[PDB]
Amino acid sequence: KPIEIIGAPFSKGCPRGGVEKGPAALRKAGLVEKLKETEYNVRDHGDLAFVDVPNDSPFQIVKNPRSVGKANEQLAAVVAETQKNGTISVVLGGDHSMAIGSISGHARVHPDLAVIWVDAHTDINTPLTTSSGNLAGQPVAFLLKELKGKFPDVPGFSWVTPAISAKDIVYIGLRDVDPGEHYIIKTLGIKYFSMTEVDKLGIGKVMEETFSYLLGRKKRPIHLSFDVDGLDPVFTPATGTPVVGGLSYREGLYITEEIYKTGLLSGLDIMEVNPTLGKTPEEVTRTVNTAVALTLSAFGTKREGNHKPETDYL
Amino acid sequence: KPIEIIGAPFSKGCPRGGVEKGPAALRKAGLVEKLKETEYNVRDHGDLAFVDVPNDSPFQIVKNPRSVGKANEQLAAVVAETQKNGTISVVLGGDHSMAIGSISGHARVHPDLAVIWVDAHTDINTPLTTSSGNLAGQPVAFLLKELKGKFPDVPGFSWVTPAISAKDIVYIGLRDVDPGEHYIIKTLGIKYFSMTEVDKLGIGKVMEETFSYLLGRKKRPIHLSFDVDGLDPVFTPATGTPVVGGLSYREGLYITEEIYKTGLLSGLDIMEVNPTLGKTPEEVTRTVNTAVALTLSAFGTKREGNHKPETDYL
Amino acid sequence: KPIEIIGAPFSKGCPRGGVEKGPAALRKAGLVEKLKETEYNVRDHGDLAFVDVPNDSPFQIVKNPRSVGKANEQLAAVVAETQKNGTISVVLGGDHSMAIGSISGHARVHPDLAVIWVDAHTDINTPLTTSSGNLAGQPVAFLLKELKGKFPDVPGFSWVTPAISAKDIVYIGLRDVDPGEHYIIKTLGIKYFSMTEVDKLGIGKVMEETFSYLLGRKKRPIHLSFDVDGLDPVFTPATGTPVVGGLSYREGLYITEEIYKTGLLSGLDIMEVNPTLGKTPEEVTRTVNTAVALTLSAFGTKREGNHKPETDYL
Ligand SMILES: N[C@@H](CCCCC(O)O)C(=O)O
Ligand SMILES: N[C@@H](CCCCC(O)O)C(=O)O
Ligand SMILES: N[C@@H](CCCCC(O)O)C(=O)O
Ligand SMILES: [Mn+2]
Ligand SMILES: [Mn+2]
Ligand SMILES: [Mn+2]
Ligand SMILES: [Mn+2]
Ligand SMILES: [Mn+2]
Ligand SMILES: [Mn+2]
């Protein structure tokens, strides 16, 4: 199978500059080379150049609407393109608002896809419920069919078409949900495993249930959108919104290993790695290294080890 | 329901000064204000002023018997008072010996209560088995009916009446038990979940079983006495007796979330937070923040999020 | 029962000097004295003096073959000796290549023994598959019957006789396996629990299954070879090859407590503690303390506590 890396060095979805450096840090750490050592064919599409929209006045509270909307329209085109040729898209993030274009483009080719969202946050604030106008905390609002027309149209997002329904998404790692977002997920009946369900069930049973929930009836392509703050700050400190009590390095790897095993991974996002937020170089190294490890895991690297087929090592 | 915060800035139960500053550190962190944001009515009773008993000679090995006994008699009066008015008492600790007064006063109003003791220690040394005369390590000995008359009467504790039996207490987090204490809990048949049972069963099943054990027959008020050293030193380093290999931040929260869900929480103790034992300011901040988080969790704050009823956020 | 401590201050099995100081650091921490407090009879055999083989040229890639082979022949003699007298051998390590002599000598007296290998590594590289000539990463290759004649005879190891088969060993904690090693364990059908199986099953079920697999048919002596890097670097940082995402302090203790409970522990290795690799004195202290705790746990120390029989503490 073929893999195509797409860098999305974008940061206007939130106030902290730095996430745009995310793709560079991950490549610097050898992500592309290490992926070529796996059984997959890898092609690096490079980083997308995003045109800045001058005079991007805020829409009510929403900041940089046009710049975010345009960068995402462009990313959706690119992803739809690689998906069309039958390759697996891997988006290297800047902030999580880029999931709008990544999932939109992916859905144009695979309308029946399901989403596994690993994050400490639901990122489902609508333009009306946000306390901040930050779009990195609103991606899912723009993608849900059930949320269509529940918020005013935003400048730069008219090209977006709600592609997935509440039944096609599963959250894992939740521990920082605003009152409004909580209201939304409860009202829409969205399946989720907050840190309390992970604690109660154990990550092994959590994965069992998300698969029987999303793939029980029909086997369909999987889009894994992975926000690095889903893991505890001890493992991924270099992020914009760290929340204590998260997933461990082990649980994160367990999630990716199980997803690899389904044979259905179709799209992947590695978001919110911000190199400038590390208090010490080691903190940045720690964050980048685990992001790389999670990516390699999604493509076959197992902790029990790997050996090339047909090679008699004796 | 109503909540009444009662500060017990007391430290004579152990040799390390500093735990008396516990209540102040917790209030400083906004504990009271954060509690008012929950669905509960909060009333801060302030800190109790404890009269120091001059010439408090040790009783054999037991140190400061009269001062500890008197401070606890006074606390028991206060707690009995608030319990009588039907409010939930929350004692902010200095050392764990204050559980004597806290549980005694609580039992006067709710004689059928059950106790969930979260601690790395059993704190059940009798005045005869202690290696040190420290009373913070003997609370439970004074409260058990089955231990009545098994140790000489101590100066200052004649007002105490053993209120609970071995059948009404469950320990969680044990990992540092003296030979004598171990002998006692085995002989008396006290239910406990040491770190090895937590490791074996997972915190989810541990809570299931402590509830079926204490509430299986009759639903009764629950008193949760929480020693902050029950959690691993990595989360609560600012305590007098830290022991490695404890409960994680996540498991601690899981415990409080489950207790909140029973709807039976009646009394709560947040003990052993000693601000002067942090090696760095951050260590104190870390300890205070998790103590606050545990308290809020006992009163409804969920990791999956919270939203106010009747408020249509759309 | 009797315990005999045997120090193996050896480091030629790997490039990083320092592991030879392992035994001294462990004794310095009071290992021997603390063991005497248990129900066992303890005898310290002291440290073995290893004769250095001059002009030890490398065998192809393999470094210090003769020195490693000789030190192991000597250790095997000593262990066979103590095993013969019916005592439990406890080898305090330098590097893991010493498991060759420890297990070989043990098997001379107890041919039906089974091995529980706790390590982040399989240490099963053959002289032909190693990327480095380091012997600490090849112990198991020399011990497996199924690997006999699959690699050239090495200078200094002609005295070795493959004592155990693929059916008698179980790995726990794997997370860093070379392609060749992975090929070997898959081809030979060796039972293992990598960190992913520990994540999926939980340490409780992992122990259940390793016991039903190794002791289901016949109860036999157990040899526990414990590489300290099996635990996460946060608990045992002072080792030569730390790998993130390992067993926790709690899981490590759970393993030893369950092994103690079988009543079948016959041989124990505490390997790879390297005092010179701690970045701070506290890191070395942390590493030595958990190694001591694991050893005491193998011989009865429980987290729920211990009390001496026939002693009425009341
Ligand atoms: N719920 C917050 C936090 C958003 C952070 C989301 C992150 O995943 O991109 C907000 O809506 O502003
Ligand atoms: N078991 C020790 C430790 C007591 C520490 C108890 C703490 O929870 O207050 C002793 O009895 O002195
Ligand atoms: N697989 C590596 C790592 C060996 C480290 C083994 C350690 O347990 O002694 C190698 O074979 O060199
Ligand atoms: Mn997030
Ligand atoms: Mn996110
Ligand atoms: Mn304690
Ligand atoms: Mn206590
Ligand atoms: Mn190892
Ligand atoms: Mn090893």
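The numbering of chain A matches Swiss-Prot: 6-319, in order.
Any Cβ shown, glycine's included, is placed from N, Cα and C.
Feature annotations, courtesy of Swiss-Prot:
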type	residues	note
MUTAGEN	A:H101 to E	Reduced catalytic activity. No effect on manganese binding
BINDING	A:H101, A:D124, A:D128, A:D232	Mn(2+) 1 binding site
BINDING	A:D124, A:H126, A:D232, A:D234	Mn(2+) 2 binding site
BINDING	A:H126, A:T127, A:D128, A:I129, A:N130, A:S137, A:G138, A:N139, A:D183, A:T246, A:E277	substrate binding site
MUTAGEN	A:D128 to E or N	Reduced manganese binding and strongly reduced catalytic activity
MUTAGEN	A:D232 to A	Loss of one manganese ion and strongly reduced catalytic activity
MUTAGEN	A:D232 to C	Reduced manganese binding and strongly reduced catalytic activity
MUTAGEN	A:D234 to A, E or H	Reduced manganese binding and strongly reduced catalytic activity
MUTAGEN	A:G235 to R	Loss of manganese-binding and activity
MUTAGEN	A:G235 to A	56% of wild-type activity
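Feature map: Swiss-Prot annotations on the structure.
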{"residue": "A:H101", "record": "mutagenesis position", "Cβ within 10 Å": "32"}
{"residue": "A:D124", "record": "Mn(2+) 1 binding site", "Cβ within 10 Å": "29"}
{"residue": "A:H126", "record": "Mn(2+) 2 binding site", "Cβ within 10 Å": "27"}
{"residue": "A:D128", "record": "mutagenesis position", "Cβ within 10 Å": "25"}
{"residue": "A:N130", "record": "substrate binding site", "Cβ within 10 Å": "27"}
{"residue": "A:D183", "record": "substrate binding site", "Cβ within 10 Å": "20"}
{"residue": "A:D232", "record": "mutagenesis position", "Cβ within 10 Å": "28"}
{"residue": "A:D234", "record": "mutagenesis position", "Cβ within 10 Å": "30"}
{"residue": "A:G235", "record": "mutagenesis position", "Cβ within 10 Å": "29"}
{"residue": "A:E277", "record": "substrate binding site", "Cβ within 10 Å": "32"}
Intermolecular Cβ proximity, recorded positions A:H101, A:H126, A:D128, A:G138, A:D183, A:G235 versus chain B, under 8 Å: A:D183
In sequence order, the recorded positions (A:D128, A:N130, A:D183, A:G235) whose C-alpha falls within 10 A of A:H101 (mutagenesis position): A:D128
Maximal Cα-Cα distance (Å) across residues annotated as binding substrate, namely A:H126, A:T127, A:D128, A:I129, A:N130, A:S137, A:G138, A:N139, A:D183, A:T246, A:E277: 19
Cβ neighbour count (within 10 Å, all chains shown) around A:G138 (substrate binding site): 18
Alpha-carbon distance [A:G235 (mutagenesis position); A:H126 (Mn(2+) 2 binding site)] in Å: 8
Rounded to the nearest Å - Cα separation of A:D124 (Mn(2+) 1 binding site) and A:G235 (mutagenesis position): 4
A:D234 (mutagenesis position) as reference: those recorded positions from A:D128, A:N130, A:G138, A:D183, A:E277 with C-alpha within 10 Å of it: A:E277
Secondary structure of A:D232 (mutagenesis position) (DSSP, helix/strand/coil): strand
Sequence-ordered recorded positions from A:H101, A:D124, A:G138, A:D183, A:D234, A:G235 with Cβ under 6 Å of an atom of ligand 5: A:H101, A:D124
Nearest-integer angstrom distance between the alpha carbons (Cα) of A:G235 (mutagenesis position) and A:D183 (substrate binding site): 16
Cα-proximity to A:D232 (mutagenesis position), 10 Å cut-off, over binding-site residues A:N130, A:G138, A:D183, A:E277: A:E277
A:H101, A:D124, A:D128, A:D232 excluded, remaining Cβ within 8 Å of their centroid (Mn(2+) 1): A:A104, A:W122, A:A125, A:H126, A:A141, A:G142, A:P144, A:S230, A:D234, A:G235, A:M276, A:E277
Where A:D183 (substrate binding site) sits in the secondary structure, as DSSP reduces it to three classes: coil
Of the binding-site residues listed as A:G138, A:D183, A:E277, the one whose CA lies nearest the CA of A:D128 (mutagenesis position): A:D183
For A:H101 (mutagenesis position): DSSP state (helix, strand, coil): helix
Other same-chain residues whose Cβ falls within 8 Å of the Cβ centroid of A:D124, A:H126, A:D232, A:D234, the recorded Mn(2+) 2 site, in sequence order: A:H101, A:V123, A:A125, A:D128, A:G178, A:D181, A:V233, A:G235, A:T244, A:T246, A:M276, A:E277
